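Asker: After the structure tokens below, expect a handful of questions from me.
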Amino acid sequence: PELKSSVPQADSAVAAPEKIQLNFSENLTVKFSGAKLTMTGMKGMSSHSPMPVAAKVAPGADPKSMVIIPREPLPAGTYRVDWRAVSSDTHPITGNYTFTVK
Amino acid sequence: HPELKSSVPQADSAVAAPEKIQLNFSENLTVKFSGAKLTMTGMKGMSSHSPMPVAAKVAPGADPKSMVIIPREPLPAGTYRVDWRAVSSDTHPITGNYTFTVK
């Protein structure tokens, strides 16, 4: 299980996304996978108070992907995506990346 | 920087469901920059590969060197992991984690 790509792309600066797409190299065992979203920075906020962002995860149209749908608006700021992917091998793989909302 | 001196439930202990989780540190906490999360990593009847986040709220302790985690849901018998973030006046985050079981 390896992350092939993501939308938003890592280290990118884009308009608030309607959803976050994570595309992996193998078919996901979604019941054992997951992801979380955190707002690590925002104008007017301290640099030491990261805010978790409520979100829901759903299986993608492509079985090698999953999508994160935020349950709250995404203010301009910096975000971190933490993910956990598991395939038929049943061996958890984790990773993370950051992107900015402008 | 703050160091975890003790906790209730204690690390690697088996206890009756706690009403709250108390984290005691060596230095006064800057609670606004601190925090913690609770995850149910195991439960009889559930898969071994599907950790479940447990909603909770964090409040400052009576003792300025402590903070309390109050779960927003019941805690069924099972295994739990506490992840914490503690910051003192030095303003440097220190993180750690420990596990305990509810029986």
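By Swiss-Prot numbering, chain B shows 24-126, in order.
In case you wondered, yes, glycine gets a Cβ from its N, Cα and C as well.
One entry in Swiss-Prot concerns the mutagenesis experiment B:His24 to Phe. Its note says: Decreases affinity for copper(II). Taken from Swiss-Prot, the feature Cu(2+) binding site applies to B:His24, B:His115, supported by experimental evidence. Among the sequence features in Swiss-Prot, the mutagenesis site B:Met63 to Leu is noted as follows: Decreases affinity for copper(I). Annotation comment: Swiss-Prot describes B:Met63, B:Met66, B:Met69, B:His72, B:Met75 as Cu(+) binding site, evidence class similarity to another entry. A mutagenesis experiment is reported in Swiss-Prot for this position, B:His72 to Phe, and the note states: Decreases affinity for copper(I). Under mutagenesis, Swiss-Prot gives B:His115 to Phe with this note: Decreases affinity for copper(II).
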Asker: Neighbour count, 10 Å Cβ-Cβ cut-off, for B:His24 (mutagenesis position): what number do you get?
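Answerer: Step by step: centre on the Cβ of B:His24 (mutagenesis position), count other Cβ atoms within 10 Å, giving 14.
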Asker: Recorded positions B:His24, B:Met66, B:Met69, B:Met75, B:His115: which sit with Cβ under 8 Å of a chain A Cβ?
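Answerer: Filtering B:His24, B:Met66, B:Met69, B:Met75, B:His115 for a Cβ under 8 Å from chain A leaves none.
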Asker: Across all chains shown, how many C-beta atoms besides its own are within 10 angstroms of the C-beta of B:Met69 (Cu(+) binding site)?
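Answerer: Other Cβ atoms within 10 Å of B:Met69 (Cu(+) binding site): 14.
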Asker: Given the mutagenesis positions B:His72, B:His115, which one's Cβ is surrounded by the fewest other Cβ atoms within 10 Å?
Answerer: B:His115
Asker: In the same chain, outside B:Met63, B:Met66, B:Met69, B:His72, B:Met75, whose C-beta lies within 8 angstroms of the Cβ mean position for the Cu(+) site?
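Answerer: What remains near the Cβ centre is B:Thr64, B:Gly65, B:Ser70, B:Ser73, B:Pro74, B:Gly101.
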Asker: Could you measure between B:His115 (mutagenesis position) and B:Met75 (Cu(+) binding site) for me? Cα positions, answer in whole angstrom.
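Answerer: Per the Cα atoms, B:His115 (mutagenesis position) and B:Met75 (Cu(+) binding site) stand 29 Å apart.
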Asker: Sorry to bug you, but what's the C-alpha spacing from B:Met63 (mutagenesis position) to B:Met69 (Cu(+) binding site), rounded to the closest Å?
Answerer: 10
Asker: Report, as a single number, how many Cβ atoms besides its own are within 10 Å of the Cβ of B:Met63 (mutagenesis position).
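Answerer: There are 19 such Cβ atoms around B:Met63 (mutagenesis position).
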Asker: Work out how many Å separate B:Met66 (Cu(+) binding site) and B:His24 (mutagenesis position) at their Cα atoms, rounded off.
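Answerer: The Cα atom of B:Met66 (Cu(+) binding site) is 35 Å away from the Cα atom of B:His24 (mutagenesis position).
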Asker: Applying a 10 Å Cβ distance cut-off over all chains shown, what neighbour count does B:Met75 (Cu(+) binding site) have?
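Answerer: Excluding its own Cβ, the number within 10 Å is 16.
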Asker: According to DSSP, does B:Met75 (Cu(+) binding site) sit in a helix, a strand, or coil?
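Answerer: Assignment for B:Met75 (Cu(+) binding site) reads strand.
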